[PDB]
2 protein chains.
Amino acid sequence: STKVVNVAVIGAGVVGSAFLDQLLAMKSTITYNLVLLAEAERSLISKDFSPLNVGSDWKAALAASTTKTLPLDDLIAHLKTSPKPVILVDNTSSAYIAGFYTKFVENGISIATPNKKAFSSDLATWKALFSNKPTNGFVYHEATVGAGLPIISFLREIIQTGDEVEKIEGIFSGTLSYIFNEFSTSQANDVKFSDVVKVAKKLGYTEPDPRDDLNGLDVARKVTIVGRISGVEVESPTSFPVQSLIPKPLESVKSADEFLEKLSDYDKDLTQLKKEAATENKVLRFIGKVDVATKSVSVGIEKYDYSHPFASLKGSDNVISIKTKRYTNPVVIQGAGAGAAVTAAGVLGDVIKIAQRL
Amino acid sequence: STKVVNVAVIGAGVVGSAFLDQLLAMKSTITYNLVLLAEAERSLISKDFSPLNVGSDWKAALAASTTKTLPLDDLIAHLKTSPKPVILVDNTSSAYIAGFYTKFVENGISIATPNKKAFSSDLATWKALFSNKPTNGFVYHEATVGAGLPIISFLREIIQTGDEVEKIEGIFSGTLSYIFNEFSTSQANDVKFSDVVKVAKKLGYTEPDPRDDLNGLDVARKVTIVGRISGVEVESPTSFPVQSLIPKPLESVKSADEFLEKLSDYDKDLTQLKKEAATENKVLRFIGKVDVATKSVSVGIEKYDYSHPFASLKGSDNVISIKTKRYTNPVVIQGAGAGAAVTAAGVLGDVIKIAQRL
Ligand code: NA
Ligand code: NA
């Protein structure tokens, strides 16, 4: 195509690898020259912004590189000299990098990313990333919430058309969704919370240290983002009630292994609350809630009648219910909210969106 | 890209009126100028291609206009003299208008529309639109399937990134959705088909003459569209199995009164199919289905488990299930699938997605 955009990638992790794969295989009218690939200290950099001749097994080419990664300030300066609109893809979860988004944006560099950090920081940095200055680059982050699901794009669309979001309620975590779906079920089950958590770990459905999936911290970030888009100036992921499923007695312990090894000793506590559902035929489930009218945001265990939808989800599917002035009966979008492929496509979906816009 | 886009609108009915109000009250960076508006024989057109001097007051002005409505050919020609990129928004359901999309597109005039005719008719008309001529305008038709629900945009993107659709199940009719949600539940009542349809009509959930809903034609057109987007070369909305709910005799009923009162005369069949389903813990749902591997599309009644997301819909929400190579667990998107404002928002969303390009 006559249209050309240069893509600067960072992150060759699980998501990132899937991304690159999907990008390099996408045949499109528009032309996407991969001008940079960085993973930790190594990098493949095309000084003159022509497309890197990587192709198949970029992982290897990257691995064979003698090029050291540029410090972000230097990266920005470099990217500034680009002859064509630049899109920076950040497939990490780095705070450092996120800490640079405003520098990127104000310098004409657009960003596409699944990295929730920059969007779950202080409101000031948020307002800055979306000021739409003439000289600013575009900022898309669909993968930030629900992964590939059209959560952010839909919210932004209906708000532009004149709609007013009233309430959001959803399960925004694949790990926590998998867990409760197995633990708390319509049938009076008997599975020990710690058991499904051990399954979640081994099936790869969980972060190295499951405490990182259990502190709710991640769900709070996502809800901060949806809350801010819905019109609620959430100050941060800690400025509202968030319930950590971590047993106080183990907040101490150093080894993730020790934690998981002792997690069972507290099953009788969580099983209690699942047993106290009986208050109506109800099931428990970790959710993120946002009430616009009263600026109320929160994340923690919630209970629904065996008959409610949340009581019958799929594997790690994590749904979200959007109630707006126009949508009296909420919009419910559900599906996989984790996984390299699904997540990466959400990121590529955003890259196409930016490129068509440049 | 352009900061000014001239909009030409045809049709100010239920969705159009709401479309026009929303467009004209839209807060936006870009400037959207309404240069031409046409309803029946009346039309408003500014030869300057400058904003129509009506403010938000377009309906009154239009109702008073003495200016005749331009022959499509002349409208194509006229829009070809717009100082700024043009977006045509066809809020009709005219097959006539549809027959001209090719020409509009072929002349760099973009289209945003709720009209299904052009995408649910001939198959070449379909391949025509979606050719990669390098000059032709863009074509967006979100409101043709799940009203404002991000159904079409989601498919296109997922496909672009490399995912492959495998199976699609969906309830694409508000009327039929409401009816079956009321008729068939897990409660297994004695509610008669006739009754619900009568109440649906009573509460204004159907067309004046309910045969227009029960015929399942609007659903086949919608399924044809997602079938083709998915990769199934569907010839027409009548080239595959489509189950009508109008009793074999009342299709020649004459009065639209006869039909409604004489309906009850065939409740027995549905009420038994409903009894057979309950016994199996299934619920009856009217749906449109697409199995890509076997290239088989269909419309009719299918049984669903009480635990299936379809057996718990609310009011008249539409719902779509999309199973893909990547999503081994179908993505499910539900919400209102009709309504003036909601459908307008969808059309405007496309208008916005178009203007951002250009
Ligand atoms: Na998302
Ligand atoms: Na739609």
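Chain B uses Swiss-Prot numbers throughout; the residues present, in order, are 2-359.
Header says: X-ray crystallography, 2.6 Å.
Cβ coordinates are placed from backbone N, Cα and C, and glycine is handled just like the others.
Here Swiss-Prot flags B:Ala13, B:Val15, B:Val16, B:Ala41, B:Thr93, B:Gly340 as NAD(+) binding site. Around the Cβ of B:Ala13 (NAD(+) binding site), the number of neighbouring Cβ atoms within 10 Å comes to 24.
As annotated by Swiss-Prot, NADPH binding site applies to B:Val16, B:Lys60, B:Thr93, B:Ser94, B:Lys117, B:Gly340. Under the DSSP three-state reduction, B:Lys60 (NADPH binding site) is assigned to helix.
Annotation of the published mutagenesis B:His79 to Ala in Swiss-Prot: Reduces kcat 2-fold; the original residue is retained in the structure shown. In sequence order, B:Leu37, B:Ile46, B:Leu71 constitute the residues six or more apart from B:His79 (mutagenesis position) in its chain with CB-CB distances below 8 Å.
Around B:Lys117 (mutagenesis position), taking its Cβ as the centre, 21 other Cβ atoms fall within 10 Å, counting all chains. Under the heading of mutagenesis, Swiss-Prot lists B:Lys117 to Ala and annotates it as follows: Loss of activity.
The Na(+) binding site annotation in Swiss-Prot covers B:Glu143, B:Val146, B:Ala148, B:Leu150 and rests on experimental evidence. Following the DSSP three-state reduction, the secondary structure of B:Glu143 (Na(+) binding site) is helix. Residue environment of B:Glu143 (Na(+) binding site) contains 27 other Cβ atoms, counted within 10 Å of its Cβ in all protein chains.
In sequence order, B:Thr176, B:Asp214 are the residues near B:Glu208 (mutagenesis position), counting only same-chain partners six or more apart with C-beta under 8 A. Quoting Swiss-Prot on the mutagenesis of B:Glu208 to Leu or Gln: Loss of activity.
Annotation of the mutagenesis experiment B:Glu208 to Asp in Swiss-Prot: Increases KM for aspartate-semialdehyde 48-fold and reduces kcat by 50%.
Using a 10 Å Cβ-Cβ cutoff, B:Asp219 (mutagenesis position) registers 23 neighbours. Mapped onto three states, the DSSP output places B:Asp219 (mutagenesis position) in helix. Experimental mutagenesis is annotated in Swiss-Prot for B:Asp219 to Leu, with the remark: Reduces kcat 150-fold.
Counting only same-chain residues at least 6 apart in sequence, those with a Cβ under 8 Å from the Cβ of B:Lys223 (mutagenesis position) are B:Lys117, B:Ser121, B:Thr145, B:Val146, B:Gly171, B:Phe173, B:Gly289. Experimental mutagenesis is annotated in Swiss-Prot for B:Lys223 to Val, with the remark: Loss of activity.
As annotated by Swiss-Prot, active site, proton donor applies to B:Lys223.
Taking Cβ-Cβ distances under 8 Å and a sequence separation of 6 or more, the neighbours of B:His309 (mutagenesis position) in its chain are B:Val284. The mutagenesis experiment B:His309 to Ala is recorded by Swiss-Prot, whose note states: Reduces kcat 40-fold. Affects dimer formation.
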Residues from B:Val146, B:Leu150, B:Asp219 facing chain A - recorded positions, CB under 8 A: B:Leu150
Between B:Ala41 (NAD(+) binding site) and B:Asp219 (mutagenesis position): CA-CA distance (Å): 24
Spatial separation of B:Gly340 (NAD(+) binding site) from B:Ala148 (Na(+) binding site) - C-alpha basis, Å: 8
Top Cα neighbour of B:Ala13 (NAD(+) binding site) in the set of binding-site residues B:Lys60, B:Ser94, B:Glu143: B:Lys60
Rounded distance in angstrom between the Cα atoms of B:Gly340 (NAD(+) binding site) and B:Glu143 (Na(+) binding site): 14
Position of peak Cβ density within 10 Å, selected from the binding-site residues B:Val15, B:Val146: B:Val146
Where the C-beta lies under 6 angstroms from ligand 2, the matching recorded positions among B:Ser94, B:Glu143, B:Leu150, B:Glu208, B:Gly340: B:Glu143, B:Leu150
